[PDB]
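Working notes for the structure below.
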Amino acid sequence: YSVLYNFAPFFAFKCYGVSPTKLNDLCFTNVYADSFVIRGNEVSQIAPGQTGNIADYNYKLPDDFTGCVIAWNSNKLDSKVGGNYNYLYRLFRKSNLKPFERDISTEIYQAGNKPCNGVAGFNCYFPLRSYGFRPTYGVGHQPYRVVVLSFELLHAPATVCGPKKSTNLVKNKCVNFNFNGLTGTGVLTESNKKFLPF
Amino acid sequence: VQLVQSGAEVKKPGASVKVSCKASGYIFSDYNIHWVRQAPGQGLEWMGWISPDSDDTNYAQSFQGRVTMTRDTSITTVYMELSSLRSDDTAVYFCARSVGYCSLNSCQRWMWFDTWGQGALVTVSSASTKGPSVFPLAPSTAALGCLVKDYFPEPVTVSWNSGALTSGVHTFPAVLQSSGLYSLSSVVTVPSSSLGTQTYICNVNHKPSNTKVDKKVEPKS
Amino acid sequence: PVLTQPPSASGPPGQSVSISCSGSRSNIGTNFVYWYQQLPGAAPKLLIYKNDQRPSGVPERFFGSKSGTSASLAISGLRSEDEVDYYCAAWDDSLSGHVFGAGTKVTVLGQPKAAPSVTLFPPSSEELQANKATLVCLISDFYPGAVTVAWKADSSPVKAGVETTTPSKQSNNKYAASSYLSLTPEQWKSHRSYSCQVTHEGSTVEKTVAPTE
C-alpha cells in the first residue's frame, strides 16, 4: 500500500468502512478495482444510500459495499483542449442501474410510445453524451481519475495480504521473536542441523 | 495553422509514393487528422482515423492493405503510403483537421470536420516522365492553333507571340489512351486576311520535363 | 448502406425546395447526418453539423433537418454566389467509416444558340518523317455540351482509335469540345480527304481538307 499514498492528492480519501491504513493489518480474499473518469461535479453524487442524476443511470455504490472510493485530480492525458468524445456517460437509461452490473448500447433510446428502432427525429434522442473535459472550463468540469476498492469476504481462502515488515539479525541474546506467525522467546544461535527444503 | 502539403509525382502501378500533410501550427496530442478522398465518377470514401499519440486505428471495410497511416511527434509530421494506384485510387487525398481524441468507435458521431487545408493531388497513370516531341503544324473567320502530343504529366502552358497577344485561351479536356497521353490544342481567333503577313509563334513549356520548345506554324509550301 | 444522393438538383431561384438524401436501415437515425460543402478548386468547409444549430461564418440560409430515414435539406432563397457543391455525410456503425453519396450539382434554371466553328489543322510535312500523324479539330460556340463527333473519310465510316471527351465549362459561360483521331501513316496516305463532323440539333458542318494541303 505504499504506492497508494502518492500519485496526486486524493480528492475524496474518506472511507465508508475499514480504514485504508488498517488494510495492512488484515488480509483480504479478493479486490475489485474499476477504472473510469468522471467530471468534477460528479464526484459528490456517488455515496452509500445516495445518488444523483448521472449516478442513478450509471454505476452505483450501495449501502453495503465492503469498500469505498478513492479519487484524485490529474491532467496528463485526461483533459483535452479540443474535443473529448471517447469518454461518455448515461443520462437516459431504461431503469435504475443495479450495483455490480454494466451495460453497453450504441443504439438510440426512445422517449415516447413510438418505437425508435432505426429512425429518429424530434421525439427521439440519444442516451449517451460526451464530457466537457476542457482545461478552459471550471473546477467542476475538470476530469477526475476515479477508482473504487471493492472487497468480498468469507468466500475464498485469503491470498491478497498486506505488507509485512522485516527486522535485522540478532545473535546470542534472547529476544521476543516472531517467525511467520510462530511466537516465542529465546536465543538465536547457529545450527548444525540439516532440514529438507519443505 | 500550417496545413500545407508535400508535392508528389505521377507513378506507374506497382510502386508506392510518399504523401505528407503538414500538422504543425497546433498541438499534436488533441486534434485528430482525417483524410478524405474525392474521386470523380463515384462518391467520396473514408477509410480510417489515427490517434496522434500512440498506435491506435480502425479500418473500414473498403481498404485493408492499400493505405498505411503513420505518425511522428518529434517533428510533428505525418507520412502516408499509397500503393498499387489504379482507377479507384484516382482521387485528391484531402487533409482534414478536427477536434477530438477518438480512440473508440462512438466518438465519430459527435465529431465534425473542422478545417480542410491543402489537399495533396495524386494522379494515377502508367505513364511517368517523358519529354515532348512536338512538330510544327500546318493550318488549313479563320483560326490558328498549336497542338502538343506525347507529353506527360499535366499541365502545360501556351502563348502566342511570347505572350504579347491575348485572344481568350481556354483549356480543354483530353482523352486517355491505352499507353496514356494527353492531347491539348489551344485555338485562338485570328483574322482571315492575316495568316502569313503577321508572325505567330507558339511556345509550350513542360514544367516536370524542364524543357521549352518554340515552334512556329505556317501553311505548307 | 451506400448513401443515395441525386446527381443533379433542379432548384429554381426565389422559391424554397427540399432535397432528400436517404440511406438504409441502421445507417440514418442511429447516427446523425452531416452537411458539408466544397468549392471546385478549393478546400472543403463546414455547412451544417448535428442538424440543430447553424455554425458561425456561414449565412443562415440552409436549414439542418432530419425526418425519418430520409434526410431533408431545406433552403430559403437562392443566390448565384451560393452555388457550392453540397455533400451528404453520415456515420455508419456497420461500416466504421464515413459514407458518402454521389453528390448534388445545383444549376440555376440562358445562353443563345450559336453556329459551331470547326477548324481542321492537318499535320505538316515534318510529321510524316517521324511516322506520326494525328488530326485535331476544335468544336466551340455551342450550348449546352455533351455533343458527339464523328470522322468521315468521304468513302465509308471508320471506327478505329477515336478519341472523344466530355466538354468542360468555359470562363465566358460557353462550352468547347475537342476531338482527336490517332491513326497510322499507312492510313493517313490511303485517302486524300479526311474530315471531322458533329451533330447539333440535326445540323452538321463538313469541309474537305487534303492531306497535301
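All residue numbers here begin at 1 and follow the chain in the order shown.
Recorded method is electron microscopy, 4.2 Å.
Every residue gets a Cβ built from N, Cα and C, even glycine.
Secondary structure at A:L4 (variant position), as computed by DSSP, is helix. A:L4 (variant position): 14 other CB atoms within 10 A of its CB, across all protein chains. A:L4 to I (Swiss-Prot position 368) appears in Swiss-Prot as a known natural variant, with the remark: In strain: Omicron/XBB.1.5, Omicron/EG.5.1.
For the naturally occurring variant A:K80 to T (Swiss-Prot position 444), Swiss-Prot gives the following note: In strain: Omicron/BQ.1.1. Counting every protein chain shown, the number of other Cβ atoms lying within 10 Å of the Cβ of A:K80 (variant position) is 24.
Less than 8 angstroms from the CB of A:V81 (variant position) sit A:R134, A:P135, A:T136, each of them six or more residues away in the same chain. Secondary structure at A:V81 (variant position), taken from DSSP and collapsed to helix, strand or coil, is coil. For the naturally occurring variant A:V81 to P (Swiss-Prot position 445), Swiss-Prot gives the following note: In strain: Omicron/XBB.1.5, Omicron/EG.5.1.
While the structure shown retains the original residue, Swiss-Prot records the natural variant A:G82 to S (Swiss-Prot position 446) with this note: In strain: Omicron/BA.1, Omicron/BA.2.75, Omicron/XBB.1.5, Omicron/EG.5.1. Of all Cβ atoms in the shown protein chains, 19 besides its own fall within 10 Å of the Cβ of A:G82 (variant position).
According to its DSSP assignment, A:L88 (variant position) is in a strand. According to Swiss-Prot, the natural variant A:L88 to R (Swiss-Prot position 452) carries the annotation: In strain: Delta/B.1.617.2, Epsilon/B.1.427/B.1.429, Kappa/B.1.617.1, Lambda/C.37, 19B/501Y, Omicron/BA.4, Omicron/BA.5, Omicron/BQ.1.1; Contributes to cellular immunity evasion and increases infectivity.
One entry in Swiss-Prot concerns the natural variant A:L88 to Q (Swiss-Prot position 452). Its note says: In strain: Omicron/BA.2.12.1.
If you draw a 10 Å sphere around the CB of A:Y89 (variant position), it holds 18 other CB atoms from the protein chains shown. Recorded in Swiss-Prot as a natural variant, A:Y89 to F (Swiss-Prot position 453) carries the remark: In strain: B.1.1.298.
Where Swiss-Prot documents A:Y89 to F (Swiss-Prot position 453) as a mutagenesis experiment, the accompanying text is: Decreased HLA binding to NF9 epitope. Increased binding affinity to human ACE2.
Record note (Swiss-Prot) on the natural variant A:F92 to L (Swiss-Prot position 456): In strain: Omicron/EG.5.1. A:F92 (variant position): 14 other CB atoms within 10 A of its CB, across all protein chains.
Natural variation at this site is recorded by Swiss-Prot as A:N96 to K (Swiss-Prot position 460), annotated: In strain: Omicron/BA.2.75, Omicron/BQ.1.1, Omicron/XBB.1.5, Omicron/EG.5.1. Listed in sequence order, A:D56, A:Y57, A:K60 are the same-chain residues at least 6 apart in sequence whose CB falls under 8 Å from the CB of A:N96 (variant position).
Note: A:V119 (mutagenesis position) has no non-local neighbours, i.e. no same-chain residues 6+ apart with C-beta under 8 A of its own C-beta. Listed in Swiss-Prot as a mutagenesis experiment, A:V119 to A (Swiss-Prot position 483) is described as follows: Increased resistance to neutralizing antibodies.
The secondary structure of A:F122 (variant position), as reduced to three states from DSSP, is coil rather than helix or strand. For the natural variant A:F122 to P (Swiss-Prot position 486), Swiss-Prot gives this note: In strain: Omicron/XBB.1.5, Omicron/EG.5.1. The structure shown keeps the original residue.
Contacts of A:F122 (variant position) defined by a Cβ separation under 8 A and a same-chain sequence distance of 6+ are given as none. Natural variation at this site is recorded by Swiss-Prot as A:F122 to V (Swiss-Prot position 486), annotated: In strain: Omicron/BA.4, Omicron/BA.5, Omicron/BQ.1.1.
In Swiss-Prot, a published natural variant is listed as A:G132 to S (Swiss-Prot position 496), annotated In strain: Omicron/BA.1. Under the three-state DSSP scheme, A:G132 (variant position) falls in the coil class.
For A:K80 (variant position), the nearest of the variant positions A:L4, A:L88, A:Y89, A:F92, A:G132 in terms of C-alpha separation is A:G132. Applying an under-8 Å Cβ distance to chain C, the recorded positions A:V81, A:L88, A:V119 reduce to A:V119. Proximity to chain B, defined as a CB-CB distance below 8 A, holds for none of the variant positions A:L4, A:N96, A:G132. Around the Cβ of A:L88 (variant position), the number of neighbouring Cβ atoms within 10 Å comes to 17.
The distance from the Cα of A:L4 (variant position) to the Cα of A:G132 (variant position) comes to 28 Å. A gap of 18 Å separates the Cα atoms of A:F92 (variant position) and A:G132 (variant position). Comparing A:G132 (variant position) with A:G82 (variant position), their Cα atoms are 10 Å apart once rounded. Around A:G132 (variant position), taking its Cβ as the centre, 17 other Cβ atoms fall within 10 Å, counting all chains. Here the Cα atom of A:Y89 (variant position) is found 19 Å from that of A:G82 (variant position).
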